[PDB]
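Chemist: My questions will all concern the structure given below.
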There are 2 protein chains.
Amino acid sequence: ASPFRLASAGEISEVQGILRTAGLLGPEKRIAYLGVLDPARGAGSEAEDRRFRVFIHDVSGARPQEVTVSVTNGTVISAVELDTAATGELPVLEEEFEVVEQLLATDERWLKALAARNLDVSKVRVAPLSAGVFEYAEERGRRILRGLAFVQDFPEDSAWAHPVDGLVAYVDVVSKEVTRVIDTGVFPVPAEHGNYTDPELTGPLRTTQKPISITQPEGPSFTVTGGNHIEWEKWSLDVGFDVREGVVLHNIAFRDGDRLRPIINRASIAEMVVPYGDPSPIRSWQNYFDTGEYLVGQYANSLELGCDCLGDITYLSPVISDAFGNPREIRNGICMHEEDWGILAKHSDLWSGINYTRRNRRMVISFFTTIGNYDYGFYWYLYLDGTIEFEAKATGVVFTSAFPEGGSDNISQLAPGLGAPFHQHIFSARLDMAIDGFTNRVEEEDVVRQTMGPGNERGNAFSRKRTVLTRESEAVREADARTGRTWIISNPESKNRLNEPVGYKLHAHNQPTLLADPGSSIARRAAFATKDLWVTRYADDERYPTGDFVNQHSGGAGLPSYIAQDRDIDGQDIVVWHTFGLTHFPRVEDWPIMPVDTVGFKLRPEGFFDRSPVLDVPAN
Amino acid sequence: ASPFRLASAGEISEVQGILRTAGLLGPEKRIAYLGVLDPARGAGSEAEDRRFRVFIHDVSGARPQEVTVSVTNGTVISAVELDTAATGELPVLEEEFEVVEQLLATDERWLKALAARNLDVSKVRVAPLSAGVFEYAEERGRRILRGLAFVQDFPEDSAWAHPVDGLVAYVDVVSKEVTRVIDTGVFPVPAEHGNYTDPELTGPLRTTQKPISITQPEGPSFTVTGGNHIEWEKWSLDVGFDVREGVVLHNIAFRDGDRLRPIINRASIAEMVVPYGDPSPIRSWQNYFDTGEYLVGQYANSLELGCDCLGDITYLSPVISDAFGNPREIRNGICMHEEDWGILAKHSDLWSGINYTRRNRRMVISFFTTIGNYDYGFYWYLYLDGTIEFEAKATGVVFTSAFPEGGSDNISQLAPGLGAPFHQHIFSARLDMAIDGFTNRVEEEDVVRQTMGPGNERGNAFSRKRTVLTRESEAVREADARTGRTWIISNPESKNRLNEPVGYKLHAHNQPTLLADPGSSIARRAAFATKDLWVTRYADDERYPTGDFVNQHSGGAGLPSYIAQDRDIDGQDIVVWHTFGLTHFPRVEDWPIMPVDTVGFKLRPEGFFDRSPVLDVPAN
Ligand SMILES: [Cu+2]
Ligand SMILES: [Cu+2]
Ligand code: NA
Ligand code: NA
Ligand code: NA
Ligand code: NA
């Protein structure tokens, strides 16, 4: 029924047929991306047209294509040939990861580098990493992955404990040619294992933990209609899944009395970049755009009940396409449940004699992805009181190197001879806002300190100022924790009962933004990451802060290009882009497997309601 | 057995006897504070001496006394007469709160002010508030409370909805004299009620919430020995209770292999101040020192099972003394339980084929206090991975005023004619550190950005710097979110296996500190609140950031006086004082009862362990 429904296997199968009959899916073609398009603005006509966007790669080296097809009609709407040296290469293909280790195993330079280290080539795993854009002129227009080596002592060994430093290779994965092998010298391969399931490492397992049992004897409070539509505790929304972005939230609304009031049209993590801060040439090119280059949705885990998600769990199993257009189900890839969240409101009044306590709860929508050594959980939360929160959970195994004798200013030591380069994990949330409708504006709110003197005789006053961002050219903002800076998204045409515009306040964590030198390649390709908040006027084709083709793209695309239009954003259809991230100096406690660390942001109502929206919560 | 055991009713009763026989507790005496003293440094002799500190007030106006007694021996160790104009008045007495409303009801100026507003004096509640120190010379040496009025329409009415603005009175509660009545003009008393249990306000209660059941079929994982000693998941600590500070944590340690390793000797919230930023003379004197002036422990709630604390709950009922020295039990005043806390660590490894997930959990120790219109929850958390976290939860009813026609730069409008003055809630955590013993130091850690150029050819490098704080005069630090500033407390004489000093990293929320003008009375009395971090050398008598007698104290005492000593803190017995707070611009959603908002801080291991300390957690 709904246009925001998850993609079905039958839809995937029809796209494959449409492309194949049109002659766009021969044996040399691979699908590098396949995703449903959202209904265009003006969906108040039920023009039921399910359209899919496809990125098609060519393993013979012919030009790739972007293709839009209509599943509803069975038509190719458009197909354009891409000049990848201009607009960027397509995302990395899963089948390309292994070709690097296979190609390097037969290259004389690589084998000679391994022989100098007395390493059995059968035991050497190569991590295939995105290449970026640097000094090499021969790579422009070519599909390049770079490879770093780790030794696996036996099939169940954790290779991350055994990095082979001073060695990197570059690989053209279309022509199947090792372009360069760089050996800057022999480092001792760290010898200790990092096998966190080996009893000699864990010691005896604890017997002290008693079970915690979380059950819902009458089932959950939320309902799921038509595959992916959620109603819970006055909230209404649709949960989408895209192979690039992962979980996407659509049509976030709140039932206030008889009215369904929109809040957010679309919420997503639209890019995430992991830049490394080690100046060694072996790794100074290392930056993962996990969303844009690898696609985080396609490596989503199957979540185990009682282990990954605990309690009364409702699963969704989203369907994606493989490289040949076959439907592939991610079984139990999304978990949804409600959690108790402590006290919501409490007061004991001396004068009235009334004692009042209410409990809070939250709805949780979550998925997990694994990209090589790292594992990331994406969690969206909705609270009873109207708060919306996002939380990223970072875990897995840290990326390693040798620890150089005499230490390092850019690498932490984890174990004898074993280092962990400094890095960041930086996210971009794209919030297509719809506070009581599409006429929205953003105000930046700073605390204002006041000087002692006339009108403030005791020197106690303080205030706040709000500045409306009116045009995109002024809508590039930095955090200021010292002045308590927040941003308010309001609707100037929808007033509360006090005749104030309704609004929501964005609270950031105020973590450092991108640390690289502003003239670096990564600062140009990840320009969004240099500023905490961007506001653009909505446009169909402005989907990602880094543009559509991030892999080996020279930079400048995405947000810097969008805001150059300098469009009106004062009471208009706007999109907020919030940058937030973790700066990771690895600690000993992160090894051999890293405890979860978290970062996020939240939005709270700011005069959206006419009074507390949780007065009708019953007393438990 | 343990010297850190909670005070017993029998101990309280013995103190009362000791004071009475010594002639220090006649009919004009009130006990304003009574608390156990911690064992002095060098407790490695089991000199079992339970000593109590008592503050004794005199309702005839004679000089008050500070008195230390030994319960173990039955002796008065010392008794000193206080000159309160010099060192400050004693904390407010609960019996003094009501005398203000009673005194004002017979004063001709007050009655005339009420008659001008057509208010029935039987219907007027006076909030009795601490007086502070301002321009009035006649108040020095006197015990003053100031009163603001609210109308209660009927016995169960919420008086906070009906502030009487333009009116304040000052009351000498020893001599029982109304010193001043200030009437700056008639404001309309806001007419809407704020009765959040009235069905005409709530509407029909939700029937959509299904129960969440949290049970532990084998009981909790922690044990409680000798009243208040907790062992849980390698953690060991003692939970104390003081009528001033509330819950105090003692002897926080972690069992690493065979060794019990100390982390924190004593943790407490040692002061909390609520300054108002409204320049109207009716309220420009308003600042609550909830800990120092009112004592948050004595207004602790009894926590209801299934409502305030949910799950398998273990209660402590601490005992305090009333104004006459009788023991008073706070039934179920402290809740302790463990909670599931999501994923602890997760990795799915392509090369090894091993899929690994572990769940996290936390131990929770919490209590709630109510001071007039506000209610505060204090929560301490211990995590499996060595993290320690504090969280304050602020709720209750906002303090109100009239909303002036034509608006205000310092007051929010909540309802027609009803305002809420701007304010902050600022806490001081006092952390008597003991990282692997008492030889500790503090380093301030900033991210360091590096310029593109030689050695950093690609412009990707970044680093960090650490600065040792060596003397108290340099140990007064501000936050810097932009540079990711944190503080590390280390032990330079205890190394991990990589020969690095063991440490813990303090992560602040970087919220604004005290906003008042630096020349204000409140900036002088709450000087701790102007800076995020202080480090002092330990001393027995340096207990509170604001000194021992905060009520009507002219200011300067506490931390500014302590650090003037300029003592060595580089590898010494040190105390960290962390300021953190909420800046509250009230929203419509905060009325008529405020949803919980939170602020806090956390400490994480930083090379304290030789690898992850949760490798031995079993697989659920
Ligand atoms: Cu990391
Ligand atoms: Cu407040
Ligand atoms: Na280009
Ligand atoms: Na919008
Ligand atoms: Na004084
Ligand atoms: Na200490």
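All residue numbers given for chain B refer to Swiss-Prot; the residues shown span 9-628 in order.
Per the header: X-ray crystallography, 1.7 Å.
Each Cβ is built from the backbone N, Cα and C atoms, and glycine gets one as well.
Below are the features I grabbed from Swiss-Prot:
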ACT_SITE  B:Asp298  active site, proton acceptor
ACT_SITE  B:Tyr382  active site, schiff-base intermediate with substrate
BINDING   B:296-307, B:379-384  substrate binding site
BINDING   B:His431, B:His433, B:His592  Cu cation binding site
MUTAGEN   B:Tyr382 to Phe  Loss of activity
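A description of the local structural setting of each listed feature is requested, covering burial, neighbours and distances.
Modeler: Counting every protein chain shown, the number of other Cβ atoms lying within 10 Å of the Cβ of B:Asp298 (active site, proton acceptor) is 23.
Secondary structure from DSSP puts B:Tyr382 (mutagenesis position) in a beta strand.
Contacts of B:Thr299 (substrate binding site) defined by a Cβ separation under 8 A and a same-chain sequence distance of 6+ are given as B:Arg252, B:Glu253, B:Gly254, B:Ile277, B:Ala278, B:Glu279, B:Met280, B:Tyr552, in order along the sequence.
Other C-beta atoms found within 10 angstroms of the C-beta of B:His431 (Cu cation binding site) number 26, with every protein chain shown included.
Around the Cβ of B:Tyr382 (mutagenesis position), the number of neighbouring Cβ atoms within 10 Å comes to 19.
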Chemist: Can you tell which of the recorded positions B:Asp298, B:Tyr302, B:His431, B:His592 lies nearest to B:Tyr382 (mutagenesis position) in space, using Cα positions?
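Modeler: Of all the candidates listed, B:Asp298 is nearest in space.
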Chemist: How many Å separate the Cα atoms of B:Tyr302 (substrate binding site) and B:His592 (Cu cation binding site)?
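Modeler: B:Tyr302 (substrate binding site) to B:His592 (Cu cation binding site), Cα-Cα distance: 21 Å.
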Chemist: Roughly how many Å separate the Cα of B:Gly305 (substrate binding site) from that of B:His433 (Cu cation binding site), to the nearest whole number?
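Modeler: The separation of the Cα atoms works out to 17 Å.
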Chemist: Using DSSP and collapsing to three states, where does B:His592 (Cu cation binding site) fall: helix, strand or coil?
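Modeler: For B:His592 (Cu cation binding site) - judged by DSSP and reduced to three states - the answer is strand.
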Chemist: Measure from the CA atom of B:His431 (Cu cation binding site) to the CA atom of B:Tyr296 (substrate binding site) and give the result in Å, rounded to a whole number.
Modeler: 11
Chemist: Can you tell me the CA-to-CA distance separating B:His431 (Cu cation binding site) and B:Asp298 (active site, proton acceptor), as a whole number of Å?
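Modeler: Approximately 14 Å lies between the Cα of B:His431 (Cu cation binding site) and that of B:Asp298 (active site, proton acceptor).
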Chemist: Provide, as an integer number of angstrom, the distance between the C-alpha atoms of B:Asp298 (active site, proton acceptor) and B:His592 (Cu cation binding site).
Modeler: 17
Chemist: Under 8 Å Cβ-Cβ from B:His433 (Cu cation binding site), six or more apart in the same chain: what's there?
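Modeler: Expected: B:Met280, B:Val282, B:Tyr384, B:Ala400, B:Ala402, B:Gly589, B:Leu590, B:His592, B:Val607.
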Chemist: So which of B:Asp298, B:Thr299, B:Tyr302, B:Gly305, B:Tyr382, B:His592, listed as recorded positions, have a Cβ under 6 Å from an atom of ligand 2?
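Modeler: By the Cβ criterion, which requires under 6 Å to ligand 2, the hits are B:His592.
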Chemist: Under a threshold of 6 Å between Cβ and any atom of ligand 3, which of the binding-site residues B:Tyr296, B:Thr299, B:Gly305, B:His431, B:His433 are retained?
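Modeler: What lies within reach of ligand 3, judged by Cβ under 6 Å, is none of the binding-site residues.
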Chemist: Starting from the Cβ centroid of B:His431, B:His433, B:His592, which together make up the recorded Cu cation site, report each further residue of the same chain whose Cβ lies within 8 Å of that point, ordered by sequence.
Modeler: B:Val282, B:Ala402, B:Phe430, B:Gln432, B:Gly589, B:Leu590, B:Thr591
Chemist: Are there any residues in the same chain, six or more apart in sequence, whose C-beta is under 8 angstroms from the C-beta of B:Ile379 (substrate binding site), and if so which?
Modeler: B:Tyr296, B:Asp298, B:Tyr302, B:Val304, B:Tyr307
